[PDB]
Structures are given as C-alpha cells and as structure tokens.
Amino acid sequence: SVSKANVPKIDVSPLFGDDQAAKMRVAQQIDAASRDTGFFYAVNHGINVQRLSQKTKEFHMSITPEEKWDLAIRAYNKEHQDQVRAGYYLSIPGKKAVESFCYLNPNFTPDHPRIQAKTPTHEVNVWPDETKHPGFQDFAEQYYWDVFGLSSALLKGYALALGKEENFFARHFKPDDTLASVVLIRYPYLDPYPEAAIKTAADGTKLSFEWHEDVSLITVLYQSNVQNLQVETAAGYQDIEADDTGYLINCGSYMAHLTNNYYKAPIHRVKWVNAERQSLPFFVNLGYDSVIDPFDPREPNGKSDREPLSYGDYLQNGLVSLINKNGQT
Ligand SMILES: CC(C)[C@@H](OC(=O)[C@@H](NC(=O)CCC[C@H](N)C(=O)O)C(=O)S)C(=O)O
Ligand SMILES: [Fe+2]
C-alpha cells in the first residue's frame, strides 16, 4: 500500500481577525506544512462548502450538450477565439472523462482597461442562459468573492510565515485585477470506464491526471469526500486524505520562485477513481504586472540569485506548458 501523507488541519480563523499573536501561531503551522509535504487543510474557513457543492451539482447535472458547445473554449470550438481560459471544457465519451467550467474575475467586463487592450490571460466570462440555470451566475460570482476573501486571509498567513508584513502578497491580490480563476470540475462515474481515459504512472498507479506542479501562487481547493490526490515526498508518492469540510491548500511554482524553493511547489497527481465527484479549485493568481522581488528565508541577507518575473509572464507561459505536458483538460 501507499502511506498516508502528513496533511495537518489548520484552524485559519485567526487570519480574519486582529489578534496578531494568534495570527503568528497560525503562520507557524503554515510554515511547518509548507516545509514538509507542502499540503494542509484550512478549517474554520467560514465558507458554506455544502451549498457550493449543491449549486455546482445542480449546474453539472442540468447543463446540456447544446449549452456546452455554446460555452466552449477555443480548444473545442473554433468560433470562440477569445475564449482561451474561460468557458466549458468538454468531455470526449470513450476517450476523456473529465469535463469542467472555468470562470475568471467578474470585474473583467467589456469596459475593463485590460479587456480593452486585449491583454493576454484576461477574458470576459461566459455564462449559460439565466432561465435554464436560475441563480447560477449570481451564486458563482458570489463564490468567487467568498473564496477570494479566504485566499486573502491565507496570503496574510503565508506572508507572516516567511518573515514579512501581512500584506506582502495580499497587496498584489486585488478585486479589480486579479487573474485568479475558479474551475468547476466534474469527474464522472462510468460503467464501462474507458481505458483510453485512464493514464498509467511509471509505478503502475492508474491516474486521471499526471504529475505536475501547480501554476499559481497558492491553490485553494474544495473536493468531494472521495480520496484521490497523491503527493510525491522523499519517501515516495503518498495519499492525501479527503476532507469535504475543509479546503486543501498548497503552493504553486510562483511561490517556489519567490522563496527560492524554501516553500516548494509540491509535485502531485490525481488517481483514477470510478466515482461521480467534484473538484473545485481556486487558483490564486496576482495581477498581470505584479512583480515580487525574489528572496531567500534560509539566507542571512535574504538575497536570492533568481530574477524578478512578472505574474502575467509567469501565468501565460505556465498554462501553455501544463497543457503541453499533461494534455488539454
Ligand atoms: C486542482 C484540482 C486537483 C484539479 O486539477 C486541476 O484543476 C489542474 N489544473 C489545470 O488544469 C489548470 C487549470 C487553469 C484554468 N483553466 C485557468 O485558466 O486558470 C491541476 O491538476 S492543478 C482536478 O483535476 O481535480
Ligand atoms: Fe494540481
């Protein structure tokens, strides 16, 4: 068998308040988890995840094939050349099992300055018809702001953990320009499950998605209570237990770059499981021009031999590279 990964449950409620000492004790826990397996569960986070799962299930089980083509990204529908990130990512029965819907900042409207300039990685969200999916757009936009609020609190914890002031990351994570995305992923139960939709790791483990590091500053994930994720540690790939009451948090490769690998972006993968389940990540991305000067918390002067990288440059290059490595989702 595979050993259980050490994934501590951290009560992050002090990060929403004004007790500075309490916030430092949470930051220490984040530091420990970031230096160990790289994963932790944020608990006492204040978000109604049962309602999120219910609203997402109502959407996934009622959307029709017609609506999926009408909302599809350009990888599936050549008529939609402006949709690279936002929209519907179709399944391919007999070949690709997963399907999903991605949306970006609700403030990316037609009049937004970055939308007017046609700056890469910024798009105006696409939504299904209101009469067919009553309340879905409003729920989904409010969810973006609820998880943005949790993510801002978590970024204060990471900043304190690295010896910085609490707004070190959060000052670059703003409602008017964040490149953060929500993905509503559906993994289906299929009988017979297409072998073409199952990948096989070098160690023989059946997978739905291969090893990778995330393209994010941090990733804030809600998933159904079905075990599936694995993390590579020095002692091999270990199973991350499921917890559908908490948010699973890990660092992405932008955090590894900024900290000179002090907080590594953990390598992880998704096991194949024949179960109807949900995976709802929020990728915490900064603004297009956000540049944080790289540093090293293990060195006395804190200097690093890494060059500054704008978040926009990092993101555009990273999303393409992940598709090339592990396939179009
Ligand atoms: C994190 C979860 C485990 C989940 O995995 C993902 O969402 C997969 N991310 C990407 O494809 C990047 C998607 C980027 C998105 N289109 C965007 O423009 O911002 C990762 O495995 S990370 C899953 O499969 O359960
Ligand atoms: Fe990931």
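Chain A residue numbers are taken from Swiss-Prot; in order, the displayed residues are 3-331.
Header lists the method as X-ray crystallography, 1.4 Å.
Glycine is treated like the rest: Cβ placed from N, Cα and C.
Within the same chain, residues at least 6 positions away in sequence whose Cβ sits under 8 Å from that of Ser183 (isopenicillin N binding site) are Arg87, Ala88, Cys104, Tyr105, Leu106, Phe284, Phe285, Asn287. Under the heading isopenicillin N binding site, Swiss-Prot lists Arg87, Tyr91, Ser183, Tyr189, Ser281, citing experimental evidence as support.
Here Swiss-Prot flags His214, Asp216, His270 as Fe(2+) binding site. For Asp216 (Fe(2+) binding site), the Cβ neighbour count at a 10 Å cut-off comes to 24, with all displayed protein chains included.
The 2-oxoglutarate binding site feature in Swiss-Prot is assigned to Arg279; the stated evidence is sequence analysis. Around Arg279 (2-oxoglutarate binding site), taking its Cβ as the centre, 18 other Cβ atoms fall within 10 Å, counting all chains.
Sequence annotations record features per position, and here Swiss-Prot assigns domain 'Fe2OG dioxygenase' to 176-288 based on sequence analysis.
The note that Swiss-Prot attaches to the published mutagenesis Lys98 to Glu is: Strongly reduced the catalytic activity. Look at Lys98 (mutagenesis position): DSSP puts it in a strand. Residue environment of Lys98 (mutagenesis position) contains 17 other Cβ atoms, counted within 10 Å of its Cβ in all protein chains.
Cβ neighbours of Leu223 (mutagenesis position) (same chain, under 8 Å, six or more residues apart in sequence): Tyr249, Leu250, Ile251, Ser281, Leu282, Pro283, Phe284. One mutagenesis experiment catalogued in Swiss-Prot, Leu223 to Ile or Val, is accompanied by this note: Strongly reduced the catalytic activity.
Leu231 to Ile or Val appears in Swiss-Prot as a mutagenesis experiment; the accompanying note says: Strongly reduced the catalytic activity. Taking the Cβ of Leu231 (mutagenesis position) as centre and 10 Å as the limit, one finds 22 other Cβ atoms among all the protein chains shown.
Under its mutagenesis entries, Swiss-Prot includes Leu231 to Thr with the note: Abolishes the catalytic activity.
Among the mutagenesis entries in Swiss-Prot is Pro283 to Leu, noted as: Abolishes the catalytic activity. Around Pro283 (mutagenesis position), taking its Cβ as the centre, 22 other Cβ atoms fall within 10 Å, counting all chains. Secondary structure at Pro283 (mutagenesis position), as computed by DSSP, is strand.
Taking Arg279 (2-oxoglutarate binding site) as the reference point, the recorded positions whose C-alpha atoms are within 10 Å of its C-alpha, out of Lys98, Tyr189, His214, are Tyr189. The Cβ neighbour count for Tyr189 (isopenicillin N binding site), using a 10 Å radius over every protein chain in view, is 25.
Screening the binding-site residues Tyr91, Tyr189, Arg279 for a C-beta under 6 A from any atom of ligand 1 leaves none. The Fe(2+) site, placed at the center of the C-beta atoms of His214, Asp216, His270, has further neighbours from the same chain whose C-beta lies within 8 angstroms: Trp213, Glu215, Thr221, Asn252, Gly254, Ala267, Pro268, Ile269, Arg271. Of the candidate recorded positions, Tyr91, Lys98, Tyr189, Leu231, the one lying closest to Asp216 (Fe(2+) binding site) when CA atoms are compared is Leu231. Annotation for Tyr91 (isopenicillin N binding site): same-chain Cβ neighbours under 8 Å, separated by at least 6 residues, are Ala74, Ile75, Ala77, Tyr78, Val100, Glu101, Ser102, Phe103, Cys104, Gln330, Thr331.
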